[PDB]
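A short worksheet on the structure shown next.
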Amino acid sequence: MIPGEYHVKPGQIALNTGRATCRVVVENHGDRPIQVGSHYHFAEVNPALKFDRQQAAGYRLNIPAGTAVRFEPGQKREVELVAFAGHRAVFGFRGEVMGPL
Amino acid sequence: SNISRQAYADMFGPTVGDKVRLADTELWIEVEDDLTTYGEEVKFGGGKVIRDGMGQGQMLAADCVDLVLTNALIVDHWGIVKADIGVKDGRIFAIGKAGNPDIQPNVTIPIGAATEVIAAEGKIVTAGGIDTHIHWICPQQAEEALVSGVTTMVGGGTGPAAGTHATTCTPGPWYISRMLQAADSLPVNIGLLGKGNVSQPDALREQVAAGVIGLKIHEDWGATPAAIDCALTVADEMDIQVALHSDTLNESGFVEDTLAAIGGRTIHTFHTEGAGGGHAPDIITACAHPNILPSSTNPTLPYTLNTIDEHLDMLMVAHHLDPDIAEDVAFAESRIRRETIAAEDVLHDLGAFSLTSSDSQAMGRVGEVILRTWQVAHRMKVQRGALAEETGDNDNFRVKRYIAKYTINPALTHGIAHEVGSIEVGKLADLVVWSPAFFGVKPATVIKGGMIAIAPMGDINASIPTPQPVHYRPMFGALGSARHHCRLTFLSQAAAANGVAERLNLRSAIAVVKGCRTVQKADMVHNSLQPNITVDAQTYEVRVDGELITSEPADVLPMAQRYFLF
Amino acid sequence: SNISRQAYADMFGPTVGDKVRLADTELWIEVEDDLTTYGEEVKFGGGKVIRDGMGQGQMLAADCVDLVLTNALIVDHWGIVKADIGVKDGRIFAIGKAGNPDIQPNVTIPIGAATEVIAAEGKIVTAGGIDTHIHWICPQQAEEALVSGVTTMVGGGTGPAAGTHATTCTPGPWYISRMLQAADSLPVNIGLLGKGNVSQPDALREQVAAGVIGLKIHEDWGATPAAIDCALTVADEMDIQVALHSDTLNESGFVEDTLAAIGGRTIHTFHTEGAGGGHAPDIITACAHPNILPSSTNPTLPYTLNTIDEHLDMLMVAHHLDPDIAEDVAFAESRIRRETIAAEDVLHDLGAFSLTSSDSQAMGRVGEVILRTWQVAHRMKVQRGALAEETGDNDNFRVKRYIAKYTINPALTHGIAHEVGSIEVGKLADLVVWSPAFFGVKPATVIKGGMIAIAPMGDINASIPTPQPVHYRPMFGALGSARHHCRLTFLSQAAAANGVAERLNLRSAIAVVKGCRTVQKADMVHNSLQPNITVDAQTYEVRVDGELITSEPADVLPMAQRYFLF
Amino acid sequence: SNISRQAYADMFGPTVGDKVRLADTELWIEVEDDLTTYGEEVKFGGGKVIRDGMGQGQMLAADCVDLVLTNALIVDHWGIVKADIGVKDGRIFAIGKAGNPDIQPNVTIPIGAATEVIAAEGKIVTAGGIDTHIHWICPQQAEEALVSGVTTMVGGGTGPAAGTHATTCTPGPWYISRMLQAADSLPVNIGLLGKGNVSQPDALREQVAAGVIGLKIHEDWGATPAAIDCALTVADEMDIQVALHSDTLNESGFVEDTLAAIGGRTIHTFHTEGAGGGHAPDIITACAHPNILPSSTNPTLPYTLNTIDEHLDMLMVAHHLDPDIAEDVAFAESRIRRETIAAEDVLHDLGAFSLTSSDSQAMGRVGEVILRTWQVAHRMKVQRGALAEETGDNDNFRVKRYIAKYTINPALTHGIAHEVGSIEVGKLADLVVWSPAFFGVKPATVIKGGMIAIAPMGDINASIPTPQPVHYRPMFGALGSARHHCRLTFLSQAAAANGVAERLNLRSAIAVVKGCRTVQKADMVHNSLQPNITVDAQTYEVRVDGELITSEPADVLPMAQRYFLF
Amino acid sequence: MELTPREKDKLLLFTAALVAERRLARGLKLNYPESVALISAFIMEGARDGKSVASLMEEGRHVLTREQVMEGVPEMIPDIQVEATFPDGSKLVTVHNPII
Amino acid sequence: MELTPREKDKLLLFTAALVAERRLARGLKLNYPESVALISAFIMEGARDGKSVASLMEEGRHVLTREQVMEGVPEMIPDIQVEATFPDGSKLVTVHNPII
Ligand code: NI
Ligand code: NI
Ligand code: NI
Ligand code: NI
Ligand code: NI
Ligand code: NI
């Protein structure tokens, strides 16, 4: 007996199903580490990360909500992106879109 | 991508199909539904989801909620579901999916710059409890009840006076006015009960016009057929509730005479089992009638090994009885019956008894209404197994039936369900957040009208709020004007119209009671059973349809020694 | 039928001829009269008398009392009698026989649906005490005094500042206004004293116009003939009282010079014995004059074995004196005299000293005014036997003489006797209920303006109010608006007319002082003796009509180690 | 006549040339000037100077001060001098020579009948502290801070909610209104910060119009260039301050990008060293810019042997990070650097960092802002010796530089210096009295708006205020209406004009912020250094003009184990 | 710990009993508050041990005798009442005439 | 003494630990609040002695074992945190999984 214990049924949860995704190779050209959150508009991340910003337009990291991907200086890796939903309007970040798309 | 169910539960709390143990009891609840879109759950913290342009939108205050409880496991009479809860203007705005509509799908609860966040992942959220049997013996009772998870207190009293020690009555206009004024200082919603023991209607109308939301008929002030009829006549014309503590002595008649005096009119019977007061030994037979809304006080819940032993002296002090006077001790003993005490637990499990209350400091424990209600559910599962209504391998239905006993049912009985009693849109945001391991025992957060009013708090000078010693301390929602804005003082329709709030210069929000005469047993959520119940005059045995109703006393109970320092 | 006297006492408390021991002292009181009709006593509880149609009538609120204290043994300056006490609108309605005129005879206090009940059978009820020597050093003093049974506090101060540490003065309009506002937060009736040490009348009139009900002349601010004359001149024109702490140093003159400066005008002399301040060593000779209302502060009451030893260092800290400065220590010593300390007790027993007070945290104990007054009575009975005025085999007269010292006499001296000071119809219902075994030490209930303000309270979560730990806790009468309605802020007639209450937005009830200039020694109830008293300049011996006045120091006192944890 | 210097110091406190040790540190202050006339010092007590016609005059209230602090040793940013302090109408009237002009020379602070006295001889008096980094997690923080000597608290929060646990934000109009109302109940001056993380200006303007005096940009809500620009644009038009907690993750850019986004606009950078949050690992380089007002939170002050060890878990709980999530632990570690922690102390000693704050219960200790500031000064004197600016054999300049960090500089940064922040005529009388042996640790008296609000208080029932147990208790200045009159609620100019105080029915005095956009680094008193500072991306080494900046961790600190029970 | 108001209230009783305990140990005759605190604290520990209400109602009358307390004290305490968390929840223990 | 609110708050923790200490001595298996109070009070004294934060983070995991506490208690306490005045000022001690 453990007070308030969970009895989680085994299996897996499929995240962000039925949505467009794309893979991109990213490389940190900066001298300091960069960490990106799950819902940040990838196309507007720190300018030191080199990748096809055009392909990442309207996309975010396809990872469980609240988690992140870290890039140490000089680190190169391929990430999977998932398209934004809702109104597909981007406001904030580096202020590059500030509107629909 | 993909994530395992266990890892998922650790991050966002359980989802559909997962089961959770309630505290250290044998009760397990299973998540029935989850209103989220997997991958779009909102989470707050460093580098999380709720951030500008991401999980937080660009809308003005008018278009977003003031507060959001993220990933909450709701336990209410209507369901056990996983969802985000939005609170706006001190009231429940919506139960759904929170976030930013600009980039997220299915958002029903918009989060903006004006939104505060309470992380409920891994926690259970319930409506605040409602105790309708309060003896206002001391103001300290309000903090004790609030800490237990009770946010509304209905009762009567003027302080530690003999009349209040024994009865839930705030006698007359002067005392009523005084107590309504004092109520502004307390962090719980309050409604008062006047002394209904009189055979002159005008003496009752004055009290209702002064502010009481109900009338208490108590045997200590004379629970005679004439007084009962008078109170009910006034209740019928002023839309207020009557609470009854019948004639234990059978002085004016037996239970059948009292029932006849009531004449099919709506009435709330306090401690229907009898130990707390009532026709000896059959007051319990009242739960068979359609116009009776029956409740239990808590010292007899549940039946345990030490229950009987502690009752005699408790009875005496509560009613100013003299142990040297033979007649006083004989009538105290006729109220304590193992037979009816054991049956009461079963009647609750069957839904024949619809409410639980305390009877604070007058044969009841103010901080143990919720705790004892769950102990009964546990003892009943252990003894009787699954209820006929259960579906699936969980105790979901029994949990819904029991939570209704101290939330929605007391609200319906007293005509305040339009304001509080459950987690439904439009109702006051009185919410209680619990960690599964401490469910029903010690809350993580108690929210009153949209503001946290009390919570466990560690070292004030510490670098974080968690270091020891951690104990309950009043928060901003319990302070001065913020408190007034987050609590309600319930008045009768007559008092409201008479301008009582303006005259007494009451500072808190005002709410009016209504629908006290139209509620009947059939309206009690999950507890509408009207059994063909009988009590043997000689043996005191309780039978329903001829079958003997009984249970065994517990030697050890959950939610007890594992949690309390004393 | 018939009932034995012992059984009767156990049920309704003592009656005519029965004697009761006050706490653990040697003082016994005998019931002088009983206003009941045997067989018609009202009692509340399960199956008792106060029930609909029986001991409770059918009258509207306007025709019955709000509260009744049943079977109370009243101890007041006018008598020691058994009776029911009716309270209506926060004031004493009647002292007589309570019940229902419909079926009971001789009912003078009608009980109806609007009536709350406090069971006083077996208890002693007295008026709330009045301490007129308060140093407002900290607000916590109010709760300490209330718990001891003191309901009115008159004094001055602004908090823990040097000026307040030494004197009872709230200096000027700004501080006076601030303290009047802060007073609304305290559960006791309050009146303030301004700084009367000035030789410019207008500087005094401003303070009176701002709200003070009196002026304190203190040697620390210069108790010179000029300042004294100025204060008395203003007092005479504004109907306020002057409290004096004379020139101990004999710097401006001797006691005869101060008396000459007073010029037969009414004045209240604080700590007339001298230890607390005053012309060394003969300030005590002031009690011989008709215009002097003399009081004692409590550390010298009564004379005990440890009295002298504790005084030197107490004196120093209270007056900011330097023990390294020879002149400072010499003047501290000239104030402590075994001779005058011993005589003071006797002078109280004779009625030459008319009041007792504390001198809170400035050479006095705020929670020990009542307690010490009774210890003096005990020590005096033990040493001097019965007073010449005693009749019967009891200490009734000595009890009436001493209770007057902290109730009616302080009220008369400060012009507030029309509102408080005794249990008489029309006066504010400030009452204290005591159990005989704890009389004068720890009250059972303290009532302020008709509402219980503080009382001993057990476990808040318990099934009854009696389980341990039992300690004093604030009740509804001490809460927010209810408190404002149950307490009084006393103002000068000038302040009242100037609209000070409206300007400062004071929330509590307002009362005005009057009759401060017309009271004289002859008006002090049971304490109007003007003895031909002399003090030997060299030996400090006190003599009345040539006879030496003295007493012996106690080694052990009642109302001490048997009741306190520390 | 003549008196020796030692005897003089014992009676009136030290004078010109005398040195005093601050608590148990190695810091010594030397009295620079004395505004008295030898022989004419005012002293209160039995037979002292402040008496009618002597040190006290005949003037009306309008022509004398309400309160005088006699013989005080003032320690402020402008000087360390001996003088009397006059307070009138709750504000600082004058710093000079008190007394009666009728018989004394050079009197600039007249004492009359309306004057209260606080004896400050032998005590140090300072302005009340100002903490601009408060997380309103619980109301109890106000008493803790007040007791430490902090009288003004600026921050944000709604209680123990996740958003407030991590950020100093009171989200939106509803919560802002609620917190402004609750503020009336607290004994400290209060100003609120709203959530500035939005890219829609109107959502920010609403919050300012509702009452916040600043906007907090926090990375937990998204510290992106767009959000930063938006907040600064609104700040520029509404004259409010912006507090920043930058993007530690370097997610939107590096420190140079954030600085570019700021674009030379005024901004207050919280915990500029970085442990509390900010671009890893070079946020500290912000102190080089003219538009940046840099502060430190207190857990890293000063660098000690146990500093690093306690930080990791503290970081996690404060930001809702998951220790099982690798990325969460990696970003927590990148914030804790021995290199920047050691450099921070030196930068404070050099005046590159201008303020100290707490970061209450979210990586900071509310009662240790003052205490830790002095510990840094001590450790810096011990390690680096005298500052280049020192004159004479004392630490006067270092003391002035450090006291400015928690008094005048925070006031200037937040636009409230016209009301509080220093002991200057016209400013609110928020003063703290200290005994040299307890300087910076435990105050003797805390004055709010001219009234003592909290102080150590002994046995309430004692004959004097000094007997044990002595602990901090609320005084009259912290009570009801007196409190409202002695505290300030700061509002934005827009809120003030919109009638927010009238609408919410705020009871306390209102003050408006102004001058938040025009302050720059050069305006920080004694702390205006803009060093050419660099941080090595790999080694984290901090260098100024190429030279390595560092210090050694303390094993033992003053103002620690000698004073605290736990 | 998450101590509720009632748990903190009982800490006051426990501490009051420590005072009495030390004084009884010195050989002093206990006064009114000391006696009430000592017997009360005894019952609370009994409940923690798992003793029944019935057993404690009896055992409580054997903690202090008339010779260990001051004169008049036994008569000032007609009964003692205290509640504690028994294995089966909170229960009330009433000890009549505890001192004899 | 001039006790600040935080010093008085810690007196509550110390007293709670005295209760637990006496019960452990009787041979009882400690419950949730008793366990938290005992380990916490242990750390506070460690700081008074002058032990480092690092040492206490370790020592704190050896005050109570799984066999000295009630079932479920070890799981109800994933960690314990308390602050005390070390020779170098106030520091936070976090003990992960104190009971094993
Ligand atoms: Ni009842
Ligand atoms: Ni009841
Ligand atoms: Ni005096
Ligand atoms: Ni005095
Ligand atoms: Ni921060
Ligand atoms: Ni912060």
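Heads up, chain D uses Swiss-Prot numbers, so what you see runs 2-567.
Each residue, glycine too, has its Cβ placed from N, Cα and C.
Per Swiss-Prot, the features are:
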ACT_SITE  D:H320  active site, proton donor
BINDING   D:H134, D:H136, D:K217, D:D360  Ni(2+) 1 binding site
BINDING   D:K217, D:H246, D:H272  Ni(2+) 2 binding site
BINDING   D:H219  substrate binding site
MUTAGEN   D:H136 to A  Abrogates activity and reduces binding to nickel ions
MUTAGEN   D:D221 to A  Reduces activity 1000-fold and increases KM 10-fold
MUTAGEN   D:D221 to N  Reduces activity 50-fold
MUTAGEN   D:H246 to A  Abrogates activity and reduces binding to nickel ions
MUTAGEN   D:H312 to A  Enhances thermal stability above 50 degrees Celsius
MUTAGEN   D:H320 to N or Q  Reduces activity 100000-fold, but increases KM only 3-fold
MUTAGEN   D:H320 to A  Reduces activity 100000-fold, but increases KM only 3-fold; optimum pH is 6.75. Resistant to inactivation by diethylpyrocarbonate and iodoacetamide
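Swiss-Prot feature annotations superimposed on the structure.
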residue : record                : DSSP (3 states)
D:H134  : Ni(2+) 1 binding site : strand
D:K217  : Ni(2+) 1 binding site : strand
D:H246  : mutagenesis position  : strand
D:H272  : Ni(2+) 2 binding site : coil
D:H312  : mutagenesis position  : helix
D:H320  : mutagenesis position  : coil
D:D360  : Ni(2+) 1 binding site : coil
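In sequence order, D:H134, D:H136, D:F271, D:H272, D:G277, D:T298, D:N299, D:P300 make up the list of same-chain residues 6 or more apart from D:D360 (Ni(2+) 1 binding site) whose Cβ falls under 8 Å from its Cβ.
Spatially, by CA atoms, the recorded positions D:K217, D:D221, D:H246, D:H312 include one closest to D:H320 (mutagenesis position), and that is D:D221.
Around D:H246 (mutagenesis position), taking its Cβ as the centre, 24 other Cβ atoms fall within 10 Å, counting all chains. Between D:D221 (mutagenesis position) and D:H246 (mutagenesis position), the C-alpha separation comes to 9 Å.
Taking Cα separation as the measure, D:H312 (mutagenesis position) is nearest to D:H246 of the recorded positions D:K217, D:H219, D:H246. The Ni(2+) 2 site is set by D:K217, D:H246, D:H272; from the centre of their CB atoms, other residues of the chain with a CB within 8 Å are D:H134, D:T168, D:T169, D:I218, D:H219, D:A244, D:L245, D:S247, D:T270, D:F271, D:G277, D:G278, D:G279, D:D360. Cα to Cα, D:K217 (Ni(2+) 1 binding site) and D:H246 (mutagenesis position) are separated by 8 Å. Rounded to a whole value, the Cα-Cα separation of D:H246 (mutagenesis position) and D:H219 (substrate binding site) is 5 Å.
Listed in sequence order, the residues D:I135, D:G156, D:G157, D:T168, D:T169, D:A244, D:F271, D:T298, D:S358, D:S359, D:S361, D:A363, D:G365 complete the 8 Å Cβ shell around the Ni(2+) 1 site centroid, once D:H134, D:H136, D:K217, D:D360 themselves are left out.
In the vicinity of ligand 5, defined as a Cβ distance under 6 Å, the following of the recorded positions D:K217, D:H246, D:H312 are placed: D:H246.
Taking a Cβ cut-off of under 6 Å from any atom of ligand 6, the binding-site residues D:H219, D:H272, D:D360 reduce to D:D360. Taking Cβ-Cβ distances under 8 Å and a sequence separation of 6 or more, the neighbours of D:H219 (substrate binding site) in its chain are D:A167, D:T168, D:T169, D:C170, D:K196, D:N198, D:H246, D:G278. Counting neighbouring Cβ atoms within 10 Å of each of the recorded positions (D:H272, D:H312), the lowest count belongs to D:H312. Sorting the recorded positions D:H134, D:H136 by the number of other Cβ atoms within 10 Å puts D:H134 first. Among the recorded positions D:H134, D:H136, D:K217, D:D221, D:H312, D:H320, the ones with a Cβ under 8 Å from a Cβ of chain B are D:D221, D:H320.
Its Cβ placed at the centre, D:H320 (mutagenesis position) has 26 other Cβ atoms within 10 Å.
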